[PDB]
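Have a look at the structure below, then the notes.
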Amino acid sequence: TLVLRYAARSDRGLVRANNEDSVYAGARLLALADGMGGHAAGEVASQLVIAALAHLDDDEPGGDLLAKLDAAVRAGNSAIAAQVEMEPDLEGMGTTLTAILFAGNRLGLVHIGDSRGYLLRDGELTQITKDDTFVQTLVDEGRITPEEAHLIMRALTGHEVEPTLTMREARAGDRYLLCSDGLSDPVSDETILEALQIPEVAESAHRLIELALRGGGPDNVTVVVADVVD
Ligand SMILES: [Mn+2]
Ligand SMILES: [Mn+2]
């Protein structure tokens, strides 16, 4: 009945030595993880988490999306702990994670960190995740302006943490964007909305990467654009 058309793109950017973002996109699961750590232990962290989510794409659909998602993330976060325990040569490594799991006309959203999920629906663009950062707290509390908001952040580091989990409606015509801060830091939401207007999902995704890079590509930039269609 309802199906996804998706496009994932990731680029190292114009500055960073390695790409510490990891991404997955398939017919049921979209997922993105921005890793961090000394010596690109951070590609390790982001891969471990994506690797623990992957099975949700091909597993028999669906059932309790949030619970599956919650379990997947906890599993990724235990892998990271195990990694750190086996080499304090990885101490402090971690990753953000934003993922969506689809089933029929519902979806589960799981999030922790400063990667983002957005919905384009009936011509409006909304951010369906909230950055888990000190700056976000400050702006929410009117303590700094949104502009001064242009680190200190929740992350999967192997220490137990519950991410945010939200069940939502998946509607024919929805367009979903997942992105790392390497997109949303250099590129405003008005410009992202423009790119999200491009019909073909691959070309929209390609445009976003191009726009981050035109913006100086200061960080790894990763996107998944996806449509819910009849
Ligand atoms: Mn990173
Ligand atoms: Mn980043």
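Per Swiss-Prot, chain A residues shown: 5-154, 161-240, in order.
Quick check of the header: X-ray crystallography, 2.0 Å.
Backbone N, Cα and C define each Cβ position, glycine as well.
As annotated by Swiss-Prot, Mn(2+) 1 binding site applies to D38, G39. According to Swiss-Prot, the feature Mn(2+) 2 binding site maps to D38, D191, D229. The note that Swiss-Prot attaches to the published mutagenesis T5 to A is: No change in activity. Among the mutagenesis entries in Swiss-Prot is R20 to G, noted as: 60% loss of phosphatase activity. Swiss-Prot documents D38 to G as a published mutagenesis change and attaches the note 90% loss of phosphatase activity. Among the mutagenesis results in Swiss-Prot, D118 to N has the note: Decreases affinity for Mn3 by 4-fold, no effect on hydrolysis of p-nitrophenyl phosphate. The residue drawn here is the original one. According to Swiss-Prot, the mutagenesis experiment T141 to E carries the following note: No change in activity. Quoting Swiss-Prot on the mutagenesis of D229 to G: 90% loss of phosphatase activity.
Sequence features annotated in Swiss-Prot and their locations in the structure.
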| residue | record | DSSP (3 states) |
| --- | --- | --- |
| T5 | mutagenesis position | coil |
| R20 | mutagenesis position | coil |
| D38 | mutagenesis position | strand |
| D118 | mutagenesis position | coil |
| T141 | mutagenesis position | helix |
| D191 | Mn(2+) 2 binding site | helix |
| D229 | mutagenesis position | coil |
Field: Chain-mates of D38, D191, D229 with C-beta within 8 Å of site centroid, Mn(2+) 2
entry: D25, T100, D118, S119, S190, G192, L193, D195, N230, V231, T232
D38, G39, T141, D191 screened against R20 (mutagenesis position), Cα within 10 Å - retained recorded positions: none
- line: Within 10 A of the CB of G39 (Mn(2+) 1 binding site), the number of other CB atoms across every chain shown is 30
- line: Sparsest Cβ environment (other Cβ within 10 Å) among mutagenesis positions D38, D118 belongs to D118
Query: Between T5 (mutagenesis position) and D118 (mutagenesis position), how far is it from one CA atom to the other, in Å?
result: 33
Statement: For the mutagenesis positions listed (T5, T141), most other Cβ atoms within 10 Å of the Cβ sits at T141
Field: Interval bridged by 6 absent residues [Cα of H154 to Cα of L161, Å]
entry: 14
Message: At a 10 Å cut-off from the C-beta of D191 (Mn(2+) 2 binding site), count the other C-beta atoms across all protein chains.
response: 23
Task: Name, in the order they occur in the sequence, the residues of the same chain whose CB lies under 8 A from the CB of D229 (mutagenesis position) and which sit 6 or more residues away.
output: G17, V19, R20, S190, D191, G192, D195
- line: Of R20, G39, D118, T141, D191, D229, the recorded positions whose C-beta sits under 6 angstroms from any atom of ligand 2 are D191, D229
